[PDB]
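What follows is one structure encoded as structure tokens, with my remarks underneath.
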Amino acid sequence: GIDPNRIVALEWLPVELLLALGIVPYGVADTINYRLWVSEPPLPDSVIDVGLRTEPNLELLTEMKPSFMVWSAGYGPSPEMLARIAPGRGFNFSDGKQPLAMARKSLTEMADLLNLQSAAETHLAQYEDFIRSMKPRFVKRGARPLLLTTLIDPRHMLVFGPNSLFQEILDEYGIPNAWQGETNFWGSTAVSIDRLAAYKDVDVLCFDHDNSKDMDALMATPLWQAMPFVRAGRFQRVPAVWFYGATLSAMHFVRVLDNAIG
């Protein structure tokens, strides 16, 4: 990916890989929603918005002449088509089981392409040290399971399972994941609100994403007010954290997790 000042990121996973290595993306797809869902690593104003991750402005990309383009494997435009625009590389979010293990491989992969091998090691070290250092902030709690969720719309809640980005973190902190049901490759699944009522005694965190009107609707239903974990006083709304990112999203999760139940 030769010129490090002309890299265009078409998905938020590799944006995060670039930022962790100190690169300032030349262009990034959907900067508007990035602010609502990822929020962290804010993107400098210089960054050029190249459209939706699913329908990027191909005209713009062509005019921009990126030195390299990065995206997420299995997501968005055809990689065969993108490769026709400029040199590029697709990155894997997971192997279907451990997203963070993949995140560490992707970071190394990206760094080798950009010859930032040292920057990647320093970061990976900062990452592993941070996760370990926070461990004692969750020694107090027991084995009460934790349910990680986010509201898609009043009728569907996403729940993050065993193969989600957050699992390795929960595992390291000795926090059982309340969700042991099915999940997609990305580590989540959408469930109707009633399915959440099955969780009598658990702590629940719900990541916000500028959806107060939606949350308001949900919390106004008799079902939500009847929710056992709600009445138990175990429900908490927390700030947005990208669930399909890498090491930066993982550390962002720990800070949010800390503030919520640390």
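Heads up, chain A uses Swiss-Prot numbers, so what you see runs 32-293.
Placement of Cβ uses the backbone N, Cα and C atoms for every residue, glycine included.
Per Swiss-Prot, the features are:
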| type | residues | note |
| --- | --- | --- |
| BINDING | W68, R84, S103, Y106, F124, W217, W273, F274, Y275 | Fe(III)-coprogen binding site |
| MUTAGEN | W68 to L | Decreases binding of coprogen. Does not bind aerobactin and ferrichrome. Increases resistance to albomycin |
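Features per Swiss-Prot, on structure.
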residue: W68; record: mutagenesis position; Cβ neighbours (10 Å): 18
residue: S103; record: Fe(III)-coprogen binding site; Cβ neighbours (10 Å): 21
residue: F124; record: Fe(III)-coprogen binding site; Cβ neighbours (10 Å): 24
residue: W273; record: Fe(III)-coprogen binding site; Cβ neighbours (10 Å): 24
residue: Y275; record: Fe(III)-coprogen binding site; Cβ neighbours (10 Å): 21
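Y275 (Fe(III)-coprogen binding site) sits 10 Å from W68 (mutagenesis position), taking the C-alpha atoms as the reference points. Within 8 Å of the centroid of the Cβ atoms of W68, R84, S103, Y106, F124, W217, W273, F274, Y275, where the record puts Fe(III)-coprogen, the same chain has further Cβ atoms from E42, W43, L44, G276.
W68 (mutagenesis position) is 17 Å away from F124 (Fe(III)-coprogen binding site) when you measure Cα to Cα. In the three-state DSSP scheme, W273 (Fe(III)-coprogen binding site) is classed as coil.
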